[PDB]
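Undergrad: Would you mind keeping the following structure in view while I ask a few things?
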Amino acid sequence: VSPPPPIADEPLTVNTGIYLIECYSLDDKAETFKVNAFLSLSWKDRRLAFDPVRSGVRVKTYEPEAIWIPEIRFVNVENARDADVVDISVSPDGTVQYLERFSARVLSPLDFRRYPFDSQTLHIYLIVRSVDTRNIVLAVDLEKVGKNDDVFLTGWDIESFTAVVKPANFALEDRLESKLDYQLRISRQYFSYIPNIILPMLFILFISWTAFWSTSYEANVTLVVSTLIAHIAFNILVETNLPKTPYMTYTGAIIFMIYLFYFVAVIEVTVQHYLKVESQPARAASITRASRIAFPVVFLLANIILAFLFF
Amino acid sequence: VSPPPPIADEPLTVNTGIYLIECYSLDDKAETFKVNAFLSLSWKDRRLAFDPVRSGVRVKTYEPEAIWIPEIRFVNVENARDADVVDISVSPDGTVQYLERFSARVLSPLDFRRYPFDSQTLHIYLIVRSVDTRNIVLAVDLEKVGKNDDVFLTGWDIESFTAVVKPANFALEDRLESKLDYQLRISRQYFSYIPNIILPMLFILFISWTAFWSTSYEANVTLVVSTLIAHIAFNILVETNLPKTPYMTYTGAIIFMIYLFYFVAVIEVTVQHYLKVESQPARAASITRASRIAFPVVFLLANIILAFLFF
Amino acid sequence: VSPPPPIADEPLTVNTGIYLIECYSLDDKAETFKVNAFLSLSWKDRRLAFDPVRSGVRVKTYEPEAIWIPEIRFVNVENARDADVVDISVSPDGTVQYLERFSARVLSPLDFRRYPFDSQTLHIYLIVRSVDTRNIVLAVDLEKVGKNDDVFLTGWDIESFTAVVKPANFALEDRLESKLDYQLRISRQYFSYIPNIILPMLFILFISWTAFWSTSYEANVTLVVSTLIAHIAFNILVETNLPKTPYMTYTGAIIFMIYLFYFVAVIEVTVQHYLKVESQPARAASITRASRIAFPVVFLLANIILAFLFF
Amino acid sequence: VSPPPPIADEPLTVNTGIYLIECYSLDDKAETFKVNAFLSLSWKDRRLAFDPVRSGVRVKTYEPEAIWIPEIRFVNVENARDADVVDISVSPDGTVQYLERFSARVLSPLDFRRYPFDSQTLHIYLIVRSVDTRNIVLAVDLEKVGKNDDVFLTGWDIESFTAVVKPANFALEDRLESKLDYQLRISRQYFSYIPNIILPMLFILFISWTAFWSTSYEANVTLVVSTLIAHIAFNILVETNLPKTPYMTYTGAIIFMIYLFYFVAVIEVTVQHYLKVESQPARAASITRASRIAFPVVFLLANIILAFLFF
Amino acid sequence: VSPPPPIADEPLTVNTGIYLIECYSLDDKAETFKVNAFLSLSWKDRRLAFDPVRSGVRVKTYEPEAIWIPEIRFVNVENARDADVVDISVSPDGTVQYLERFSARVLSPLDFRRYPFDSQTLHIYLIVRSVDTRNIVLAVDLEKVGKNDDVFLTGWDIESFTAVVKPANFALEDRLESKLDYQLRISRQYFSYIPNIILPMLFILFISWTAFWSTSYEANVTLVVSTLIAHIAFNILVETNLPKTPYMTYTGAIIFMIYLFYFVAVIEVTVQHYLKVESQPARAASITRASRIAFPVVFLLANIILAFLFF
Ligand SMILES: [Br-]
Ligand SMILES: [Br-]
Ligand SMILES: [Br-]
Ligand SMILES: [Br-]
Ligand SMILES: [Br-]
Ligand code: NA
């Protein structure tokens, strides 16, 4: 089989469409997601044209091997898609209607800067490489782009599934390549992060601040050091759910900042005891009383500054 | 091969049946389950009619490639089912009896609100796409829907396996689709959660409350902070067995509430010591004595309120 | 190809045998094990009979596609077995000798009640579905049932590999089914559980009891609370190696019971300090002295009771 | 099909090229990385030569089975590459232009000595075994060696993708082998290691040094031992992200050195208390005051020594 | 196809060879390793003999399906090897030279008694089953047994790759079987275990012994209990890298023995405080002073005894 010959110099337009059936396994660490969808393809092959009156049929059904089919590939896939051809139908004017159901693991980079209050634009890049006989260009049939109502991505809200209608045409190894961008916009369901990570992390920090209403150095050391250990536990838990980023994430920034609060609390606790031993408790009392206001105030202002910088 | 021709304008009815052989790997985090079952299909293809007198045999056995077979698919599967054809029997009128044994990983959403006292309705959606020559509709042969007596799903009780007899017929990408809903009702075996998570979590909480019968601030700090650390360990253990939900789970609610009890216990322990140092122990004694009754009472009432809200 | 015709309605007997080459990956949590074995099949096909004096050949070697072979399946397998046909031999009377080497992941429930002093009976269920022309029944050729001497299952002792010679013949979806039960009896190697889990768990518990020879409340709180944290660590480690059971395991029972011992030790430590503060140390001394005998005695008797209930 | 015959006592030159589409899953522990790329092959087959004037065609398209294709393999791959032929084009002189898109998991050793400030040279070794009729040699077509601009490897910076133009020709099992070395140079994005591992590890160490401004032995023991436990947590976290090396890594060296600082801090804390009890506090004061300067100074100098030895 | 006929009473000798290309993924817990190697086979088939003069060829190439090839299998493999035929060459006398490149996951038991200072002998068992027409025996062609210089197994040193030249001929399911033993000798790279597990474990133990220079019971309890918790952490870390053995490992023995040292240290700390409270400090001083020498001495001697018993 060979591609359809150009009636005019015109490049062959392959109309595309992706209909999402299932969305699952968005892996944050791996920056991948699995998809189960319909891929629809449509093009004019004049060699396949027929008269409906003479043939006694209005449609002609072929097997993939019987006719020429464009080699459509995904750019950002781990392995080649697991595809099953559903139907191939030819209209009297030679308009081919191809439909396949596929499943694929898609590589799509994620921006964790606002984690866990982040939104992502997942991409599915459709591509076709031109043949020596003729140039192949991709198009979007908006009527065949969509998603099933039941499509759910665990821990995320699915906003939209649209396609950038104008393809990105470029040269790769002296052949024309036509690339389409299918975009799946999602926003993270941040709810669970509040009672599981944010509030427990705040409680242990506030517990460390009870040392500002205590003169017992031994108890203060126990308060600040023990809660710091609990904070290390949360820092480690958080970084296991996330990949290593060359930037600070919003949660990573808060977690890092809380270490400084534990560090300064230890200094205060040390200074208080040192002055007490040195028989200067009136001075130690001034520092401790100031710390009661300074620590929550600086914590609140530093968080306002961070939320501003990130959102 | 092409579909059987209609005697009139009627759609082709494909009678279905699923018989569960094995149920395994219900993944809570992934919201998936693996299934090993028989898929039975039955349709009339008069082009396969034969005389038993002439052919000698009463029933004809065919290879899947030799005859037309409906393209039956599962909606909610990760990848296409691993299927092995067991039998294809054609009777003299042309009635085909197809039997295959398959294995598949099914995507079925789970409601964790009442975890670990939750029940689920797992779905297996059977689907067929209509062709150009004629429309294909699915039906349920109740005689061929069931499950093996030995079918066990680790950590769950299997209640029923039934099928919604009326298919969901709808248009998808300019063609008819016939969808059947096979429902597997299961209830969680909550037993192990009691001695492994609930009771150890209660013991450490009750241990923190021994600080209400102690005047030693340094020992009280050790009691409440150490048990809080143990509670953090249990919170982390619990959330590793569960996906991130945009709602509170029953266990998640209890675990979160227990943090407030640790926080208020720290306040009490702090207040008690502060008054003692301030030479007001009669007042500290009133707060500590009240706490001995208040903490278990408020804990019991708050748990009654939570159990009411969730069940 | 069609099945061998009967002299009478008498069913076709397919003699079976399984010879284990490799046993590996017994997954306790998944309740699965991987097997690499020989599957031998034998039946009489008179259509394949030949004369021994005329032919000169004593045995004829056929390719699987050339002759009729019964569709033999495993009931309790995750996916269809990975099989490679080794040899097909036909004797003059038409007796077929089929041999294949296969690998499969088998689902076999495990009873953890006596863990880690448990024994299991792993099952490999062989099954054949009857055809319209005639009924197929399974039989055991005991001479072709066995295991390689080198067969080792990491952390287990392999006792026996036998087959229940009488098949379970039953109707399933209007056809006869013949099921054979191949049983692999194994007993757990409990050795490693003693120095890794049982003895370290006992040492930390005995360390908590040194608080019965101490009047220092602050040190006692540190002793009982710290060792309790170490016990939580072991409880969590143990439950990661085991699936969730709707019953108590022997180890789970001991681990749960030890929590009560930590709880009562905290009560004693609290009561001792309360009486001391209340200027009643002679009474506190009576309780502490009693606890020195009571705690090891009640621990020993409670363990005798548990071992009795479980074994 | 047979290889193209030599015009002269010459080997067949197969011009190669690799164009990276996707780079993902660099596993540090496994020392592997996954690749999705184009593999281009070019060789002269005079048997396929044609006249462009009479044929009217500039290029002829062949199916892989229709013509002879060299058996090109990768040396350092886990399993054989998952390949899909994109295009086969023959010029009038008989020059064949082969293009396939493949995916493979590549084994490439990693040097962790300067971790997490390390750089690596990943290798993709192309190989061809000579046939009995003639010797096959590999060459690099630099015009077909490259990478997509969007190629991202999570947690790494991609520097270059070049090929060693001269193949390594050698005898293997009494035949010639032609090996090409494709090199992917990458440098680790160390950023995240600073707020997640390096700075928290420094904070806990500095917290332990507050014991040099405290005379309370009980509080000092709590300070140095608690922070040591937090350091063990970080040591364990670090070694889970890395494979076991027969050499010291830069991070491993720092982590190991910090143990000595905790050990000497315990000795100081012990010596201070011992002298205090021995009624020699003037001496204990001299050691404690010296430790305030000695510990940060020795820590800074030892780190300068280590950074010098490693970089 | 049928096996080559015997000239005489002689069995068919199949000369074998394995050339290791890649060695990876030695899983200690699973007792498996992955291999990528060349498998060479050689046997005489007189039916394929030819005269070089009238043929014009010194060698003849065949496709695997065209000629009889012995069914060579691996005994200790998880699943059947992933094999690709590289070349099949026939010399004038009919000597067939077969070469395939394969990848397989091999089951090979490991002896952990001297871990992490252990050495292993990995096995690759080649096997062939005899046919009714004639007995097939295996042989080793030492010229075709080897390994690539670049073959590296992460965390191990590869010593040798040799084959036991004499096959193990035996009966299995009424047919003779010829088994060859290919041995890969490896020794563990113990280096990393010293700064990561052995020395940190020794430091925490030595820190617990500072309690022998302290009269503060509260601080002593904190010293011995906290370091014991750190030792539990290391015990758990070690047992996650190892399978459960029915014997003691060298590391397991040290780790277990260190628990006894923590236990006796707690007894000493308890005894010291008890005597102090009882107004007998001169006696407590004698026990504490003795413990300063006894604990390091008994630890050193017990380790010499253990190293002797294990090496
Ligand atoms: Br693709
Ligand atoms: Br499906
Ligand atoms: Br099976
Ligand atoms: Br390859
Ligand atoms: Br094999
Ligand atoms: Na303390």
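Numbers in chain E track Swiss-Prot; the residues on display, in order, are 47-357.
Header lists the method as X-ray crystallography, 3.4 Å.
Placement of Cβ uses the backbone N, Cα and C atoms for every residue, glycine included.
Swiss-Prot documents E:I244 to Y as a published mutagenesis change and attaches the note Marked gain of function, with a ten-fold shift of the proton dose-response curve towards lower concentrations. What Swiss-Prot says about the mutagenesis result for E:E264 to A is this: Decreases cation selectivity. Decreases the binding affinity of TEA and TBA. Nearly abolishes block by Cd(2+). E:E264 to Q or D appears in Swiss-Prot as a published mutagenesis result, with the remark: Decreases binding affinity of TBA. Looking at Swiss-Prot, the entry for mutagenesis of E:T268 to A says: Increases the binding affinity of TBA. Weakens block by Cd(2+). Quoted from Swiss-Prot for the published mutagenesis E:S272 to A: Increases the binding affinity of TBA. For E:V284 to M, Swiss-Prot lists a mutagenesis experiment annotated as follows: Displays an increased sensitivity to propofol but not to desflurane. What Swiss-Prot notes for the published mutagenesis of E:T297 to A is this: Marked gain of function, with a ten-fold shift of the proton dose-response curve towards lower concentrations. Also shows slower apparent rate constants for activation and deactivation. Displays an increased sensitivity to propofol but a decreased sensitivity to desflurane.
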Undergrad: Cα distance, E:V284 (mutagenesis position) to E:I244 (mutagenesis position), nearest Å?
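TA: Computed Cα spacing between E:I244 (mutagenesis position) and E:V284 (mutagenesis position) is 11 Å.
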Undergrad: For E:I244, E:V284, listed as mutagenesis positions, tell me which one has the smallest number of other Cβ atoms within 10 Å.
TA: E:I244
Undergrad: To see if you understand the setup: which same-chain residues, six or more apart in sequence, place their Cβ under 8 Å from that of E:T297 (mutagenesis position)?
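TA: Non-local contacts for E:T297 (mutagenesis position): E:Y161, E:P162, E:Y239, E:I243, E:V284.
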Undergrad: Listing the mutagenesis positions E:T268, E:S272, E:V284, which lie under 8 Å (Cβ to Cβ) from chain C?
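TA: It is E:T268, E:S272, listed by sequence.
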Undergrad: Looking only at Cβ atoms, how many others are within 10 Å of the one on E:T268 (mutagenesis position)?
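TA: Result for E:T268 (mutagenesis position): 25 other Cβ atoms within 10 Å.
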Undergrad: Rounded to a whole angstrom, what is the C-alpha distance between E:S272 (mutagenesis position) and E:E264 (mutagenesis position)?
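TA: For E:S272 (mutagenesis position) versus E:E264 (mutagenesis position), the Cα atoms are 12 Å apart.
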Undergrad: Run a quick check on E:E264, E:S272, E:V284, E:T297: which of these mutagenesis positions have any Cβ-Cβ distance to chain D under 8 Å?
TA: E:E264, E:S272
Undergrad: So if I draw a 10 Å sphere around the Cβ of E:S272 (mutagenesis position), how many other Cβ atoms end up inside it?
TA: 22
Undergrad: Tell me the Cβ neighbour count for E:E264 (mutagenesis position), meaning other Cβ atoms within 10 Å of its Cβ, over all protein chains shown.
TA: 22
